[PDB]
Amino acid sequence: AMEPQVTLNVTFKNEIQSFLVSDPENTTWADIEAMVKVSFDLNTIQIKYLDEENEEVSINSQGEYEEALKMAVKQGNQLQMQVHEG
């Protein structure tokens, strides 16, 4: 046990919102996507994050989300995310 609170810093265009997610192992990618959709009024989205190689990589699944979280643990419990419409 067990990943600590993670901060998701999510950019859409020139807006950014930070979401403090208390128990990331207890979350689903579907839940996170839904939060981002509701926040930015988006329907179909692609979300990317900045990985260890400092490249934007899309998260398209629960597994890709879980891997992104493993990285966040090593990087100060935060993820820098970018959202694109469509």
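Heads up, residue numbers simply count up from 1 along the chain you see.
Cβ coordinates are placed from backbone N, Cα and C, and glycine is handled just like the others.
The domain 'PB1' feature in Swiss-Prot is assigned to 5-86; the stated evidence is sequence analysis.
The mutagenesis experiment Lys13 to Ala (Swiss-Prot position 12) is recorded by Swiss-Prot, whose note states: No effect on interaction with SQSTM1. DSSP gives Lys13 (mutagenesis position) a coil state; it is part of no helix or strand. Less than 8 angstroms from the CB of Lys13 (mutagenesis position) sits no same-chain residue that is six or more residues away.
One mutagenesis experiment named in Swiss-Prot is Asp51 to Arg (Swiss-Prot position 50), and its note says Loss of interaction with SQSTM1. Here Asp51 (mutagenesis position) comes close to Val57, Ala68, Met71: these same-chain residues lie at least six apart in sequence, with C-beta atoms under 8 angstroms from its C-beta.
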* Structure fact -> DSSP assigns the residues of the domain 'PB1' (5-86) as 28 helix, 32 strand, 22 coil
